[PDB]
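In what follows, a single structure is set out as structure tokens and then discussed.
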Number of protein chains: 2
Amino acid sequence: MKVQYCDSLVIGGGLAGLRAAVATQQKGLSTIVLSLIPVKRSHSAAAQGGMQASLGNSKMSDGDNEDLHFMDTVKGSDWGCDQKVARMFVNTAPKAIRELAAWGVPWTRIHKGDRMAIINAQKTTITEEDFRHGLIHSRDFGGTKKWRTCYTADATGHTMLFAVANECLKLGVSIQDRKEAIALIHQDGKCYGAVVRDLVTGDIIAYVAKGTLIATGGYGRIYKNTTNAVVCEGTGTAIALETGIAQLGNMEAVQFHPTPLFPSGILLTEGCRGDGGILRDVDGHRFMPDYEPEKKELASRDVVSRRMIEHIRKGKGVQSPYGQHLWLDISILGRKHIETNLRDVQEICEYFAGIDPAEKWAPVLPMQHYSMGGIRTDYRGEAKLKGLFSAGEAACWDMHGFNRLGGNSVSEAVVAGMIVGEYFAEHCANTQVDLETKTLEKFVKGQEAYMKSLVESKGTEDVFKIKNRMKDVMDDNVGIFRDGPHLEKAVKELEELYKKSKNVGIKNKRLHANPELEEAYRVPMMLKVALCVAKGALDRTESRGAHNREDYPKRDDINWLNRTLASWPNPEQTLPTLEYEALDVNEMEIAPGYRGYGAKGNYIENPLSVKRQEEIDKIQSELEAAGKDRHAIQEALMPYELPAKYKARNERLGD
Amino acid sequence: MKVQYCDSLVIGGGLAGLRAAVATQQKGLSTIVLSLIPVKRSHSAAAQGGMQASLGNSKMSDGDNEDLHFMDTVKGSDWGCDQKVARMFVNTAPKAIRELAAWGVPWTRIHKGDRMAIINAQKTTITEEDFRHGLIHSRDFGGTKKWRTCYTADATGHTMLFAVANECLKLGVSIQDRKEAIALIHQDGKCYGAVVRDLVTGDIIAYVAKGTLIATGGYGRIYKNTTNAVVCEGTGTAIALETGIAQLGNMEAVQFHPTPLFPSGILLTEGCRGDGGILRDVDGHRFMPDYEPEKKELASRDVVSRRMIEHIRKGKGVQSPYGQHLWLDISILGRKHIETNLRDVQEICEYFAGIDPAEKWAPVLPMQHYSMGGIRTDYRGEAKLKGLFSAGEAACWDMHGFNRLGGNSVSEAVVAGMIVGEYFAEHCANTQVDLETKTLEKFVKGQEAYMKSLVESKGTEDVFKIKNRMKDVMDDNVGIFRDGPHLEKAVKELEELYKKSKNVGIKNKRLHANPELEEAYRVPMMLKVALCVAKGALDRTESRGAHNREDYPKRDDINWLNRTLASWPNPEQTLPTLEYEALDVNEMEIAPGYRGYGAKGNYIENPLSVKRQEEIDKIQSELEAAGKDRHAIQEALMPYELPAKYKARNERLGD
Ligand SMILES: *Cc1cc2c(cc1C)nc1c(=O)[nH]c(=O)nc-1n2C[C@H](O)[C@H](O)[C@H](O)COP(=O)(O)OP(=O)(O)OC[C@H]1O[C@@H](n2cnc3c(N)ncnc32)[C@H](O)[C@@H]1O
Ligand SMILES: *Cc1cc2c(cc1C)nc1c(=O)[nH]c(=O)nc-1n2C[C@H](O)[C@H](O)[C@H](O)COP(=O)(O)OP(=O)(O)OC[C@H]1O[C@@H](n2cnc3c(N)ncnc32)[C@H](O)[C@@H]1O
Ligand code: NA
Ligand code: NA
């Protein structure tokens, strides 16, 4: 038997996994990072929008602080997030930016002077004073009043990922790529590592550790149309689920992006519409103003996606051999503007769409983009299965609730990497594990037998036909608009798909470097994940954040002010087990209310919300009258925890 | 913390360790072999005499079988061996030779014809028939009536070691050199591996396994004068001893060789006197005939050593700045004979002694050569500490008792490697271990702290002066002739030396590649080993095999028909704890009697021996009269065990 030991095992080499690895390795814990691919190729590398952090450096960022970022996050989540976690996040984001700056991330900087900027409420001139010169800049992104999105020109995710990966190399972290975790090793409710398949040699290896952290990203590829890399299949999510103990949170909470290139899904940055990009239909008609007279194209991304689907359903979509889509016209911004401020988007449409944006319109359609759902953890990042931690998009630390803020996800990956990294390091250093070879052998032999059965299967089902059908079912029934009737149909078909995945037969019999065998064990995993999404969507009879039920259009703060928890305790069951974790309004710094975007009064008020709100207004007034600072007031409303190392306040320009 | 896992851990890369590694690796058990040096440089490589095995191929081997080899072994051991183990050995030796032949070992072969041979009772002509041509040859060695010592010209140990090492490479065994086991990891009476120090980097690593086998060789370097390589310091013996659970058997049973080159200790093969080499004193006088009128130069090696010391004590030794010695005259054999049959010995005297043997005499003196004592095991090779096995010279499987047969030790290394290898493999495959990180950390941290204390010690003792004094004490008081008075003095001084070794200070502070630090932790270990030897010698009031007490000249079969078992249960004690394991005459195929060599009636008879003897003669007669074969008779006298794979009989020329 092959066994590899390390004090801290990290599964996933994206921003979250790599940053957590830095945290453990810097304190002497031997750590290993497992990854399907070279870590610098992780999906994190594709982020071009930016990272949200309340620095308050630039003119349009002036006055920004943790409180404002906190409120945008909570309201954006439509109150589905754990507000204490959101607080941990916003207070740490500024230090994540600054640490990365010290690590060499080339953040775009502010230069003194006037600038021709688009405010879309007063596209005037912005002035940056001399004292702001040379500091980290910020741009309009995510719809926040305060511009706090930091960026490194047009490749933020890329430069951030490379810096953290390089730090891991500096520290001697053991990076092992083309290695896939296919099962978690656990006993007595504790996680001792993972069974890993070497994608090159086919060897099955047991990686044991005092603590295991899953940072495997999102599960967007269960959909046909997604902006995600082809490796975002949620297998990390599935192995946690298959332990029968760890739970997944809000898997039905999936966010879509309105303007990905159709049908590839290659992203066309938000800056397009933010600069002046126009959405047109089959007749070249600018339709957003018809649905949103005021906001128009600049409405909340959430609203734009809905309007786009509505317009298509009204029969105004463009017919295509790949399906219906709409148009994105950016030529109207002028060739000059495009080649100087959107040189990146121009290259995309040419290299892939084969068209010059300064002349022709780009085909677009809303597609799956971010996974708010994931492995459920406490505020420390630990799952119900002791010793198993999770961070990044793969988790449901839940700072996002039912709607993640644009720019908060790459921010979370690094921030969670830092925070969960500390708690994870503490766990690995203080915990003591009992590694029984009997248990290790059972898991390793179990997976070797599984691989053998797949290779020897005489089944007649085709894995690709099954995977492709799953993706259509998800796109057709679990998209932007959902209804009970279609969701019930989806669940039934997914369950049938799952059963058939067990009768798959493959042509190539080798155990090494076999992409076909890889699909054979990944697909069944993706189906169980899809089932948690679809079933969670069917059972959640309300509309909240990105989850829209046409048959239940209102946000129900009385019956659904909670979090869906999915599990799969019995390996024989074919449907996930769903339970609910209620959100306590008493522990909320901000009581439920109007989210800011979308129709008003579209939520069923909870009497407890009103009570808490009054309680909040009272505490504020009293303390505010007593001449108390925002910090003391915050503590009085909702105290939260932070590792000692990050307890400090964030110095800002002007203190 | 650094941890390495394997199913089967082998400590020692000599014939025994490498052969055992083949046994485990061939059945799919991941195995690691740790060694201080490249495995092909192990002491096993120096064997030039040969390997004893009852093939019965040559004329002088005609009629040889397991029974004859068995008797030579038992009588040679002066009845201190476990006869069942001796049976396992002799029955397997033939297959060890044959397996090695299949592995390419270039055994010298028989050619048809007459040959000028020295019988030293009738130096006549020997004839090899045509049917013997091409089969494995044998030579006169070890004083056995039947010539059964197989050899590959003048480098048997070398070719044997290389073949087994190459087989390990073929099978993918993990060979890790410049790695030293400095402590065994154990808990609840079970062994889970070893704490290892990387000699190059200084890293302290825990090697955990389901089973651990120690095959670290002998402990001859505790003596100033020895034929052993400089790495035979018995540290493997010491780490077993320091667990406080494993016991060492007959550590006082040390064998000397009569003619090593003085003072280097470089060996001058037995073939010298066997061919006609003459021992001379300070006056050039051939003295052996004076003490042994009949046998003379050709007396038992055991007797020659004693006579040599006696002659020196009579004041006839040659004075030298390194001490007193005698002369070995081989010139008398004629330059022609020497350069054709002893070309090897000629090169030795020239390359080191700087003299031409065909002209000048070589200085010689009896020196420590083989360690019968070692880690005590059952017939399977397992020690009292469960999961810890031992094989080769490092063990006291006890097929040697108090006097190992010339040619039986390289034979044992491979045979034990095969047999203990099977039982070891079985244990590793069937046992299940509970590896607690708490325990691993305790042992690893304990050794890191130890290394640090040695490097920070402000002690004023010099490690080399202490090591050199230990070696003089051993040579002066625990040699060929021993007496209570001197042994008591030796024990007291060794104990004092041990206490002072704790106040050692070293100049070089680095943790990596530090030969001085290596001595700092090895010396204290050697002292504890030396204490077991000296104390065992003091307490054993009798003369048996190689253990000669001038104050107790007789072999005491009444009070000392047992085996000395040494342990060190309390790390605070400064002297070893000694217990005794009695040998049951009822389980002996051959009752105690005259060993064949030395003075007659020099043993105190045990009434039980006489009873058993009669019982044996009876069983033989009856079964023999009933026309029963030697195999059925053997089973009736003393049944023994063998792994299934080696249960077969050995086909011989003539069956
Ligand atoms: C898709 C996307 C997302 C995105 C974005 C643009 C695109 C095209 N732009 C963003 C932006 O401007 N601002 C922002 O805040 N977020 C933006 N996002 C989303 C964001 O990039 C992601 O949420 C974030 O990068 C997620 O980071 P995370 O570290 O969690 O994950 P990852 O980078 O996807 O890496 C996952 C790693 O897991 C390995 N893996 C997966 N499964 C396994 C198994 N079974 N075994 C072993 N390793 C596994 C992957 O190989 C990878 O390294
Ligand atoms: C010294 C000698 C012995 C000898 C002989 C000639 C000489 C000069 N001629 C012989 C002969 O003709 N016929 C015969 O039957 N025996 C003869 N012998 C004795 C015989 O060679 C030995 O008994 C035999 O070779 C012993 O084999 P074994 O496999 O037991 O041991 P080894 O070869 O000495 O190797 C020991 C290994 O252990 C490693 N080691 C030691 N301590 C440690 C620690 N602490 N950690 C890790 N590794 C360790 C050594 O590096 C080595 O590889
Ligand atoms: Na998530
Ligand atoms: Na021994």
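Header says: X-ray crystallography, 2.2 Å.
Quick reminder: no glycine exception, Cβ is built from N, Cα and C everywhere.
Noted in Swiss-Prot for the protein shown:
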- B:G13, B:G14, B:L15, B:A16, B:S42, B:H43, B:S44, B:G49, B:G50, B:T235, B:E393, B:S409, B:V410: FAD binding site (BINDING)
- B:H257: active site (ACT_SITE)
- B:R273: active site (ACT_SITE)
- B:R301 to K: No growth on fumarate, retains FAD cofactor, 15-fold decreased enzyme activity in vitro (MUTAGEN)
- B:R301 to E: No growth on fumarate, loss of FAD cofactor, no enzyme activity (MUTAGEN)
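In this structure, B:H257 (active site) is part of a beta strand by DSSP. Highest local Cβ density among the binding-site residues B:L15, B:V410 belongs to B:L15, counted as other Cβ atoms within 10 Å over all protein chains shown. Across the structure, B:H257 (active site) and B:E393 (FAD binding site) are spaced 16 Å apart at their Cα atoms. Over all protein chains present, the Cβ of B:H257 (active site) has 23 other Cβ atoms lying within 10 Å. Cβ neighbour count for B:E393 (FAD binding site): 35 (other Cβ atoms within 10 Å of its Cβ, all protein chains included). Taking the Cβ of B:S44 (FAD binding site) as reference, residues of its chain lying under 8 Å away and at least six apart in sequence are, in sequence order, B:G14, B:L15, B:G157, B:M160, B:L161, B:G217, B:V410, B:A413. Counting only residues at least six positions away in the same chain, the Cβ atoms of B:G143, B:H257, B:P258, B:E270, B:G406 sit under 8 Å from the Cβ of B:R301 (mutagenesis position). In this structure, the binding-site residues that sit close to ligand 4, with a C-beta under 6 angstroms from any of its atoms, are B:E393, chosen from B:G13, B:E393, B:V410. Note: the CA-CA distance between B:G50 (FAD binding site) and B:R273 (active site) rounds to 16 Å. B:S42 (FAD binding site) sits 27 Å from B:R273 (active site), taking the C-alpha atoms as the reference points. In this structure the alpha carbons, written CA, of B:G13 (FAD binding site) and B:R273 (active site) are 32 Å apart. The Cβ neighbour count for B:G13 (FAD binding site), using a 10 Å radius and every protein chain shown, is 32.
Other Cβ atoms within 10 Å of the Cβ of B:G50 (FAD binding site), summed over all protein chains shown, number 31. B:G13 (FAD binding site) falls outside any helix or strand according to DSSP and counts as coil.
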